[PDB]
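**Q** What follows is a single structure, and I will ask about it in a moment.
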Amino acid sequence: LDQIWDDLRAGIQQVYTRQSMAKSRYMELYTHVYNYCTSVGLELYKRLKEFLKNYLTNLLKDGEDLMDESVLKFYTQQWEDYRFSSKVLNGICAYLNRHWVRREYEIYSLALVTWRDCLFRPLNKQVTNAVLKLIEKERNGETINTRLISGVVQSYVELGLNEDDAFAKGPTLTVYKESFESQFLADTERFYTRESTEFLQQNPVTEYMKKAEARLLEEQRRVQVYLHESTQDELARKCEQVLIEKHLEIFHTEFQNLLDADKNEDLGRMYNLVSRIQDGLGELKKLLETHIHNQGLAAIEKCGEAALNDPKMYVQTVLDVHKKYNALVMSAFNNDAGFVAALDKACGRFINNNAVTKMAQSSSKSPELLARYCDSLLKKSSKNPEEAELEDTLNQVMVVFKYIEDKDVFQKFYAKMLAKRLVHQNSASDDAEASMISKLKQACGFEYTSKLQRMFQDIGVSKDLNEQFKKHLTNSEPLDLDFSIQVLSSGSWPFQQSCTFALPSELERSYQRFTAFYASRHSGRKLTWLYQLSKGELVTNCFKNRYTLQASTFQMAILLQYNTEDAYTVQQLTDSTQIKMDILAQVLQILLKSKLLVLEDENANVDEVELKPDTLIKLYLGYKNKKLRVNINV
Amino acid sequence: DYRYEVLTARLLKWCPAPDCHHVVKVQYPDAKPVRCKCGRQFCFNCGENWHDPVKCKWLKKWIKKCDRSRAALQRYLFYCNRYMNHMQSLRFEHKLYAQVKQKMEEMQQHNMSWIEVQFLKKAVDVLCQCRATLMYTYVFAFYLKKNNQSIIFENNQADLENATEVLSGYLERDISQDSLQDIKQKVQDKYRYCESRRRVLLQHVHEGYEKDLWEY
Amino acid sequence: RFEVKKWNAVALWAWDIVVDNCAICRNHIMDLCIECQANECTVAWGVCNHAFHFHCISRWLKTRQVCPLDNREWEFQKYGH
Ligand SMILES: [Zn+2]
Ligand SMILES: [Zn+2]
Ligand SMILES: [Zn+2]
Ligand SMILES: [Zn+2]
Ligand SMILES: [Zn+2]
């Protein structure tokens, strides 16, 4: 009414320019507002709106056109006081919000709208411009009094108009987005575009890299003390577009020049920076692949001619290159799938075709060299290998194996060498052999390693059966010699039929007894004895100093042919032993090279002169060797 | 040892490619496979694609009516069904290559390495080659009067057919995920067996040709 | 004179068969058969002196009762072990 309006105006003027009044004042004001609304307060609504507009105009009468560092100290303080006072006023006239705005504008929203109109006056551009000028101390200077910026930002966010838009929902940040975020984002883009190039024009790019990482960290930090939370992602995207994503050319050039050096600490930095953006790793993977390929190829180029006859050096060089670059990939580039794939492709390329394969005029020289390395590593040498070291080295051979592609040539070579190594009783560790076969099978399937498994179990079964022969021999008077035999399969071992031998009479008893024994335990089986690889012992109870010889069966036949006389020729020996011509020539040459057999001549070069069928061979009765148990073999 | 030469514009021939412009010259014709270096190969004598076990004349007589009272129709239906099945599968091998490759990237991105998709590629190649041989071995089998040496052949190629079906079944579904150490072993053990079997079939056919063992 | 003390010979195990293909699965006679391979496989014989795997001749007789190199009846003559 009228008798109430003057006192209520006095009270409202009291609540603004706050003086911390007591409960009696606010209670009597509320009583007035309740008294009017009972007797439907549209005219009171009009009076309140007009009073608010007039007070805002009075306030704007001062503080306008200051333009710097003071419109902030003005605006934030005015805003805090006005917001608090308006909240209290919404407290006082709270009967309007309950029974006249339910049949239509709540007083707090009206005060916000009027202050919004106080934003749509020259205050809007001056305040935002001063805030941006304050943040433009990004360079240095802790002059950003964060309470002079958070207040403005909170004012903008709160001023998102809601006058019956739909209803009070939550953070309505339309005004923030359309009046402050856009200018801030544009100015950030401009500032970074200028300073990034200004720095990049004077210094090596490593320092720029450090600075860019620091700036990204800083701008992530800033949104946690000044601005609103829903700007982190967008500001991050803008900074990622300006600092990086617009210098990929210089990044690629520096990446190559870094790889040519050995700096493994800032390569991680470049991986981080480039991976922050979408698909920027495209050129990095290809460039790394090319570099590691060329490194490995030119690395084994250094060995040159010496590698082609030494498996150790070749496999060692390949393993060294692979080890270094795998170590780099697993620390800097974080085991990224693409970089691991690049390493794998380059390793395949430079293992398969390189200087050694080119010099050997084929690409099946690397699997042969690997197989020969594994051979030389599993033979029984002077040193007695330690199990852990041997197992580790086999593990490394498996890597270099998994990088080759014609894994059949390797199988042929390994089968041949394992055959020799098993037949001649000359192997380091059955455990090592079994483990190697097992991991070949695990890495290439069951069909790959069937022949090797059979070749192994066959020597096992032969060792078994020889003991049973010994047991059965206790009832049949073993004539004069130790008989140890190794019965192999026929489809597995890479051995030919035979070499047309005639058995001497000194062995026929054991031969027939064992063949009859074998025929007993099995249904139908044909032992095709092969004498081209079988050794034994001779005692020579004919000479002066009781020597002992250790040679193949061919030497046994030829020597025992002299039990009658000592005047046989090439033809005379041929008749009684039925051996092939060139094989007999080779064996007689080996015998004459040894001091056992001499020709008619006393000091001839028998080692080189060819022998003719009508040439007598004389048993040298004066044979003598310094040591005992002479080993005559090649 | 078959010396042939490829050049541009009874011992020269034109290339059946849709638009290749080359000439193939050879020393002496034996219905052997020649490659035009334009991406296509064909046997020099007749003019269709390379057919290893079956002779050219029977291929002609089969392709004339490529598509007789009651049982001949059943035999023809069975054989042409198998032949067209293999041809329809082979014509879509581009889709098979793309499918296995996209599988390679999909399976590699889910925390798995490169060598695995490598053996997958090898298996696919062997599968396609085996199908291409079964194609013409059926043609050879059709024009054949039943005797002792025909039952054996018809019994071996059925097993090879089954193995191929097994291989192709493995790929699609059982390359699913995170079971490499067994699925790989099964695939390898299967495609080595398939390759060995197809080599056996081709050897049997050619030995039969040499020994005059078949009857038509 | 005597000059013999020890001997270590090496001999090959092989089936007693004139020809080696098994003529059913065309494998090598010593290898595994077409059944035992895609995963005891011994060699059986006959009166006409022909040789086949056991698991090949078994199915062959399960279908037809003729030795498949000679149009004659077939009965076992010697198992293989
Ligand atoms: Zn062409
Ligand atoms: Zn043709
Ligand atoms: Zn079997
Ligand atoms: Zn068989
Ligand atoms: Zn028979």
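Residues 21-59, 67-108, in that order, are what chain C shows, numbered as in Swiss-Prot.
Recorded method for this deposit: electron microscopy, 3.6 Å.
Just so it is clear, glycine is given a Cβ too, placed from its N, Cα and C backbone atoms.
According to Swiss-Prot, the protein carries these features:
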BINDING   C:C42, C:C45, C:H80, C:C83  Zn(2+) 1 binding site
BINDING   C:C53, C:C56, C:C68, C:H82  Zn(2+) 2 binding site
BINDING   C:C75, C:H77, C:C94, C:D97  Zn(2+) 3 binding site
MUTAGEN   C:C53 to A  Strong reduction in ligase activity; when associated with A-56
MUTAGEN   C:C56 to A  Strong reduction in ligase activity; when associated with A-53
MUTAGEN   C:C75 to A  Strong reduction in ligase activity; when associated with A-77
MUTAGEN   C:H77 to A  Strong reduction in ligase activity; when associated with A-75
MUTAGEN   C:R91 to E  Impairs UBE2R2 activation by neddylated Cul2-RING(FEM1C) complex
**Q** Write out the long-range same-chain contacts of C:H77 (mutagenesis position), meaning residues 6 or more apart in sequence whose Cβ is under 8 Å from its Cβ.
**A** C:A43, C:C94, C:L96, C:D97
**Q** I need the CA-to-CA distance for C:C53 (mutagenesis position) versus C:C68 (Zn(2+) 2 binding site), whole Å please.
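**A** That comes out at 7 Å between the alpha carbons.
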**Q** Apart from C:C42, C:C45, C:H80, C:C83, which residues in this chain have a Cβ no more than 8 Å from the mean position of the Cβ atoms of those residues at the Zn(2+) 1 site?
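**A** Not counting the recorded site residues, we get C:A43, C:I44, C:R46, C:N47, C:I49, C:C53, C:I54, C:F79, C:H82, C:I84.
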**Q** Across the 7 residues that the deposited model omits, what is the distance in Å between the Cα of C:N59 and that of C:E67?
**A** 14
**Q** Out of C:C53, C:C68, C:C94, which of these recorded positions shows the lowest number of other CB atoms within 10 Å of its CB?
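**A** Among the recorded positions C:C53, C:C68, C:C94, the sparsest Cβ neighbourhood within 10 Å belongs to C:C68.
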**Q** Helix, strand or coil by DSSP: which one applies to C:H82 (Zn(2+) 2 binding site)?
**A** helix
**Q** With every protein chain in view, how many other Cβ atoms are within 10 Å of the Cβ of C:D97 (Zn(2+) 3 binding site)?
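**A** Other Cβ atoms within 10 Å of C:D97 (Zn(2+) 3 binding site): 12.
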**Q** Of the binding-site residues C:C68, C:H80, C:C83, which sits closest to C:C56 (mutagenesis position) by Cα distance?
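**A** Nearest candidate: C:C68.
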**Q** Counting only residues 6+ away in sequence within the same chain, which have a CB under 8 Å from the CB of C:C75 (mutagenesis position)?
**A** C:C94, C:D97, C:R99, C:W101
**Q** For the recorded positions C:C56, C:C83, which one has its C-beta crowded by the most other C-beta atoms within 10 angstroms?
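**A** Neighbour-count leader: C:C83.
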**Q** Within 10 Å of C:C68 (Zn(2+) 2 binding site) (Cα to Cα), which of the recorded positions C:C42, C:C45, C:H80, C:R91 do you find?
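**A** Taking C:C42, C:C45, C:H80, C:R91 one by one, the ones whose Cα falls within 10 Å of C:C68 (Zn(2+) 2 binding site) are C:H80.
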**Q** Counting other CB atoms within 10 A of each CB, which of the recorded positions C:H80, C:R91 comes out lowest?
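**A** Fewest other Cβ atoms within 10 Å, among the recorded positions C:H80, C:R91, is found for C:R91.
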**Q** Given the recorded positions C:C42, C:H77, C:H80, which pass a C-beta cutoff of under 8 Å against chain B? Sequence order please.
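**A** Correct list: none.
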